[PDB]
Amino acid sequence: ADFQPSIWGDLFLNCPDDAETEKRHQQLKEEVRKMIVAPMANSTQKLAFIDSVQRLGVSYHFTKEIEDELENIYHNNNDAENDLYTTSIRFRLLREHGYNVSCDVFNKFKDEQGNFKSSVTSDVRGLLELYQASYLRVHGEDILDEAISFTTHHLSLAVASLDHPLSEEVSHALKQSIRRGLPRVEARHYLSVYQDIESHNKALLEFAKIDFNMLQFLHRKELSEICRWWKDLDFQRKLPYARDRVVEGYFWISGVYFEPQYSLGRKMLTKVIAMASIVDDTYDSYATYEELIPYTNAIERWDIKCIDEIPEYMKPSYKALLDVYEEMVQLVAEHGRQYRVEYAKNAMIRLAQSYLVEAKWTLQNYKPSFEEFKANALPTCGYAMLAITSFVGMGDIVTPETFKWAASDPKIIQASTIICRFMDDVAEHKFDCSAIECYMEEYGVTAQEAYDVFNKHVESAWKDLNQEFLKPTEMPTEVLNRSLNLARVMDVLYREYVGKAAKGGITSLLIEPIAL
């Protein structure tokens, strides 16, 4: 009844717009590479350096080199002993990369009484690394269950008396952990603090800035083509009820992957998420149930002939929907990867089926039983659809078996769905058909008690997710990362339009370049 419009206007519509700096970049990349492989003063420094390479957002250039170094540090270590700092950062990086380090490496830091030694509370740096490492905990690691509470407390009290940049690093950590942050959003921030930190590697910092701008340029090109695609759909006049969230969609998708090699992927996935939002809006519009069923049915059958079987005002979204997946088939045919599209299609269909049920409940004001609600809630998330779809644009690391695995609803995808669904429930209540409200009734508790239960489930889903990365894994790392990043999209964007976090992330990653 009042379509669109993007808050960004035509800011991104046009194509964006020095060979010296490109040569610089090419040379810096090799220097940074060599510094990873070459020794540093000790293992703690090499670890710290790897952390910096990852946090500046350029680790994707140096995957094998970082890996080789972390393997050495796994098999070659004297735990008796390292700092709290050294123990924590070693645990964090190694576990991130799948090595089965026991949380027992933290036992030496507890007094006979079972409490964290007093020395610990004086070590802010150590406390920070312990806090970050605790976000890597899985099930049955109560020492880290304690560490997260312990460290959160003493780090808060120590802030006032701390000096820059350590102060800044601490306060930011408290708001956003490294493990749950989006790589590129954290990278932009870390690019600021890093320049402080006297003793920061000069070449690393310059390479990262230049890299960031090169990627921004690539992303702006991608977003321009999408915007032009969307502009031509002309949903603005054709679809009164829909919102324009292309840019916000693109931003989510660049969260799924930002790397240059995933360019085709961001393109297809962005169109997919855009169309998914249009479909979603149609279910949330003034559509009646009796119009929604033919709509859902046409989506299930999926053929241009169905366009004649639906209410006139729905035809534009339907035609545009079919077109996106047909385009995917063509774009991916040059490597014979058409088989991948059918799986993404099936995920979109499942999604539309869940929208139908949700719509019926609001429209007919139907209060479900608990497990009726429980059985239908998770499938509206859209995160299985996005992970599966994101595989479409990947390389050979993705295989016909990947799609069989993902369609069987694997653990890592489950965990990300719990995270998506429950964070979204808590948020929509706090900040029709409310899961929190439902839980309150079913168990007879208050909002706050409901929140506590839900967040507990989010925390336990994060543990499952971490567990999925520990070797051996069900799928390659680059497959798993898709689900990790979707969870990270939730932790950054959906715990509080278009949102300060989105607007800020969009501006920092897509609008403002870095000054060299």
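Note that chain A is numbered according to Swiss-Prot, with residues 25-41, 45-458, 465-529, 535-554 shown in order.
According to its header, the structure was obtained by X-ray crystallography, 2.4 Å.
Quick reminder: no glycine exception, Cβ is built from N, Cα and C everywhere.
Mutagenesis annotation in Swiss-Prot: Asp307 to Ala, described as Strongly reduced activity; the structure shown retains the original residue. As annotated by Swiss-Prot, Mg(2+) 2 binding site applies to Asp307, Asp311, with the evidence given as a curator's inference. The Mg(2+) 1 binding site annotation in Swiss-Prot covers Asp307, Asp311. Swiss-Prot lists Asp308 to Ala among its mutagenesis entries, and the accompanying note reads: Reduces affinity for substrate about 12-fold. Quoted from Swiss-Prot, the note on the mutagenesis of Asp311 to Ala is: Strongly reduced activity. Here the residue is the original one, while Swiss-Prot reports the published mutagenesis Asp451 to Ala with the comment No effect. Taken from Swiss-Prot, the feature Mg(2+) 3 binding site covers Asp451, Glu455. Listed in Swiss-Prot is the mutagenesis experiment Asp452 to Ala, annotated as follows: No effect. As a published mutagenesis entry, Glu455 to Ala appears in Swiss-Prot alongside the note: Strongly reduced activity.
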| remark: Here 3 residues go unmodelled from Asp41 to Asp45, and the two Cα atoms are separated by a whole-number distance in Å of 12
| field | Cβ-based isolation winner (fewest other Cβ atoms within 10 Å) among the mutagenesis positions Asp307, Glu455 | value | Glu455
| message | Using CB atoms and a 10 A radius, I'd like the single residue among the mutagenesis positions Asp308, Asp311, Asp451, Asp452 with the highest neighbour count. | response | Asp452
| query | What Cα-Cα separation, expressed in whole Å, is found between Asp451 (mutagenesis position) and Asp307 (mutagenesis position)? | reply | 16
| field | Deposited-model gap closure distance - 5 residues unmodelled, Cα of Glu529 to Cα of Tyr535, Å | value | 12
| Which whole number of Å separates the Cα atoms at either end of the 6-residue gap, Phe458 and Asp465? | 15
